[PDB]
Amino acid sequence: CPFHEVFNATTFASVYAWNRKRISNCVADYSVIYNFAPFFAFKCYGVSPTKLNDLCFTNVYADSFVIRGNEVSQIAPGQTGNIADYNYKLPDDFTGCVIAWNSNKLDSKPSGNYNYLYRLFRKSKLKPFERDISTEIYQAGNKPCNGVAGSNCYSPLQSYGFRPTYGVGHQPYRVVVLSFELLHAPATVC
Amino acid sequence: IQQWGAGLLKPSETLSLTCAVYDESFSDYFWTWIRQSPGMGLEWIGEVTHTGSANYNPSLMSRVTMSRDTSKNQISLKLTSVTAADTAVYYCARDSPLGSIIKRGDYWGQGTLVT
Amino acid sequence: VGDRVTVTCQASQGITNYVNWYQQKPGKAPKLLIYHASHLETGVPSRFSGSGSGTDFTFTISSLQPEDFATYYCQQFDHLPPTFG
Ligand SMILES: *[C@@H]1O[C@H](CO)[C@@H](O)[C@H](O)[C@H]1NC(C)=O
């Protein structure tokens, strides 16, 4: 199945707009993903990683993005922070896998990269498996902002500052999470 | 937090102060400058948000000028016209942005006095 | 002095829910004790607290420890510019 392209995409979407792809009616050979020698983090909830290819599911979803290393720990169920609460929420009844590996070589330049953004202001925390991509001047206080920045009017998105000289805790990591679903429909993927 | 600048001045000139931090998360916090006249309350000068901007107090709008420096992680404050009515002590303050609320001024520098 | 003390802060024009309470000592930089009404900073042992909206904000202390001698200050967030007291 075309897991090769999802794991070899030249560019990855921003955290606040995680890139989602659907896979169904295929033949699953997950071992190929182990081609990448490095893996900073590799975990699975609900399924043993060694017996992934011996199961049958209705379909799967791959959600990929790029984050900072010290935030990679916020991609587990029942977590909290500035990522798990406003950019990507995992329901407790989670059955899937999460993979994260460093991307210092390809996603860092001396000048400084501002192509990756993450949300920083929001009124309420996101529901599990939900997305919100709507640029708008966040308003604080009773006064109306009228769509202009100022004392209590800010830009929700914040731009990561990437430089090759940053520490290990700031070099970007590519992250991909696979979610499996099985339902009344026939078990196609196997 | 560290600070420095000009200590003794003469009326009708310009003042420049610099506030420097010693961490690496100097990209996601609001940074404000506080002025305190000798033994008389406090005053609010201006602030710089996360995305390299600035908001100035209306009374001192034109005179004041704030700026950042991400390469060395510093903040610069400039006053165009100094006099004998601006003698005070200046503090460098930080605000951490939370979700829908801002914990204004949760950390203050030692500051410095000017005449 | 000794057991209890209570202070009040008021606003003339406009109402708000945002206020802060700071502490000062002889020649040291001010510290923030309370932010956003009753919400407390994680540095407040001796029950420094105060809760109230509607232009009648209050600051209350349960007991006076040996290191409680300051010039506590109010503050505002909204209605730019912020003004102290
Ligand atoms: C990714 O695709 C590019 C373009 O064909 C190719 O040069 C590269 O070898 C591929 N790498 C992997 C790991 O698939």
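Heads up, residue numbers simply count up from 1 along the chain you see.
The deposited model was determined using electron microscopy, 3.8 Å.
Using N, Cα and C of the backbone, Cβ positions are placed for all residues, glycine too.
Residue environment of A:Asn8 (mutagenesis position) contains 10 other Cβ atoms, counted within 10 Å of its Cβ in all protein chains. In the three-state DSSP assignment, the secondary structure recorded for A:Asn8 (mutagenesis position) is coil. According to Swiss-Prot, the experimentally introduced change A:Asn8 to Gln (Swiss-Prot position 343) is described as follows: Reduced viral infectivity.
When secondary structure is read from DSSP and collapsed to three states, A:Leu117 (mutagenesis position) falls in the strand class. As a published mutagenesis entry, A:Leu117 to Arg (Swiss-Prot position 452) appears in Swiss-Prot alongside the note: Increased resistance to neutralizing antibodies. Decreases HLA binding to NF9 epitope. Increased binding affinity to human ACE2.
When other Cβ atoms within 10 Å of the Cβ of A:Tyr118 (mutagenesis position) are tallied across all protein chains shown, the result is 22. According to Swiss-Prot, the mutagenesis experiment A:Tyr118 to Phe (Swiss-Prot position 453) carries the annotation: Decreased HLA binding to NF9 epitope. Increased binding affinity to human ACE2.
Swiss-Prot gives this note for the published mutagenesis A:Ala140 to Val (Swiss-Prot position 475): Increased resistance to neutralizing antibodies. Less than 8 angstroms from the CB of A:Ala140 (mutagenesis position) sit A:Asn152, A:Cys153, A:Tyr154, each of them six or more residues away in the same chain. For the recorded site, A:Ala140 (mutagenesis position), the DSSP three-state label reads coil.
Quoted from Swiss-Prot, the note attached to the mutagenesis of A:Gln158 to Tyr (Swiss-Prot position 493) states: Reduced host ACE2-binding affinity in vitro. If you take the C-beta of A:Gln158 (mutagenesis position) and look for same-chain residues 6 or more apart in sequence within under 8 angstroms, you find A:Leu117, A:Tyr118, A:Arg119, A:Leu120.
DSSP assigns A:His184 (mutagenesis position) to coil in the three-state reduction, outside any helix or strand. For A:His184 (mutagenesis position), no same-chain residue lying six or more positions away in sequence has a CB closer than 8 A to its CB. Among the sequence features in Swiss-Prot, the mutagenesis site A:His184 to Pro (Swiss-Prot position 519) is noted as follows: Increased resistance to human covalescent sera neutralization.
Quoted from Swiss-Prot for the published natural variant A:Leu117 to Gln (Swiss-Prot position 452): In strain: Omicron/BA.2.12.1.
One natural variant catalogued in Swiss-Prot, A:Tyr118 to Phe (Swiss-Prot position 453), is accompanied by this note: In strain: B.1.1.298.
Swiss-Prot lists A:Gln158 to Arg (Swiss-Prot position 493) among its natural variants, and the accompanying note reads: In strain: Omicron/BA.1, Omicron/BA.2, Omicron/BA.2.12.1.
Under DSSP, A:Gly161 (variant position) is assigned to coil, being neither helix nor strand in the three-state scheme. A simple way to gauge crowding: the CB of A:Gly161 (variant position) has 16 other CB atoms within 10 angstroms, across all the protein chains here. The natural variant A:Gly161 to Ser (Swiss-Prot position 496) is recorded by Swiss-Prot, whose note states: In strain: Omicron/BA.1.
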Proximal to chain B - mutagenesis positions among A:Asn8, A:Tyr118, A:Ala140, A:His184, CB under 8 Å:
A:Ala140
Based on a Cβ-to-ligand 1 distance below 6 Å, what subset of the mutagenesis positions A:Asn8, A:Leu117, A:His184 would you report?
A:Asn8
Inter-residue Cα distance where the pair is A:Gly161 (variant position) and A:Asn8 (mutagenesis position), in Å:
24
